[PDB]
Amino acid sequence: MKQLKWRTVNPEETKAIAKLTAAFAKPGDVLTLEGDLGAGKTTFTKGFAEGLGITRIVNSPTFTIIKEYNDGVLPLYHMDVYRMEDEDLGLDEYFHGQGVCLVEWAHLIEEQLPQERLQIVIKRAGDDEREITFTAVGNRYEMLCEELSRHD
Ligand SMILES: Nc1ncnc2c1ncn2[C@@H]1O[C@H](COP(=O)(O)OP(=O)(O)O)[C@@H](O)[C@H]1O
Ligand SMILES: [Mg+2]
């Protein structure tokens, strides 16, 4: 309900968690993603997009900050603020829009984030092994983790 944890040994397992998470996404959800470069934040997003029914490739949006995908069952607003110091962008319309936001490196703009979010931390744990921790902030995300673990 408040925290969930997984360990994965390949990118497909990481996408599989994200795929399932997307079944419980609702308009206005904001998911944050943290971890090293190469940890798997964008890989997670690729599986999340599969879960929403998006067929086109979902690649790292590092050099545009934001990428929109509208063909899924819910609009996906994929963000990476790694390069924000070089970018105003009005991320607020997306955060409180009718889609779902996945925000890589979100803590770099902590003060612009909505107070409530689902925080996803991807930690390296050996070669192709990752440890993924969901931390729910807000009743909505406690609700979401409730459903996810029940159907997990
Ligand atoms: N268990 C795993 N989960 C996610 N990615 C993995 C895993 N094992 C190896 N990888 C590889 O690590 C890289 C992660 O890339 P990416 O998702 O772009 O990282 P980030 O967005 O966090 O910088 C990919 O090349 C992926 O193939
Ligand atoms: Mg990335």
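Chain A is numbered as in Swiss-Prot, which gives 1-87, 90-154 for the residues shown.
So this one's X-ray crystallography, 2.0 Å, going by the header.
Note: Cβ is positioned from N, Cα and C throughout, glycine not excepted.
Here is what Swiss-Prot says about this protein:
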{"type": "BINDING", "residues": "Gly38, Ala39, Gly40, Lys41, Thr42, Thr43, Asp130", "note": "ATP binding site"}
{"type": "BINDING", "residues": "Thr42, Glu106", "note": "Mg(2+) binding site"}
{"type": "MUTAGEN", "residues": "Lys41 to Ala", "note": "Severely reduces ATPase activity and growth rate"}
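Feature map: annotations from Swiss-Prot on the structure.
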residue: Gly38; record: ATP binding site; Cβ within 10 Å: 10
residue: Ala39; record: ATP binding site; Cβ within 10 Å: 20
residue: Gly40; record: ATP binding site; Cβ within 10 Å: 25
residue: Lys41; record: mutagenesis position; Cβ within 10 Å: 25
residue: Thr42; record: ATP binding site; Cβ within 10 Å: 19
residue: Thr43; record: ATP binding site; Cβ within 10 Å: 22
residue: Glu106; record: Mg(2+) binding site; Cβ within 10 Å: 26
residue: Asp130; record: ATP binding site; Cβ within 10 Å: 13
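Each end of the 2-residue unmodelled stretch has a Cα atom, at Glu87 and at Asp90, and these lie 8 Å apart. Taking the mean position of the Cβ atoms of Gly38, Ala39, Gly40, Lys41, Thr42, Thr43, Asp130 as the ATP site, the remaining residues of that chain whose Cβ falls within 8 Å of it are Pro11, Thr14, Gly35, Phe44, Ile124, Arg132. With a cut-off of 6 Å between Cβ and the nearest atom of ligand 2, the recorded positions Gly38, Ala39, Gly40, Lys41, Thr43, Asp130 reduce to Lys41.
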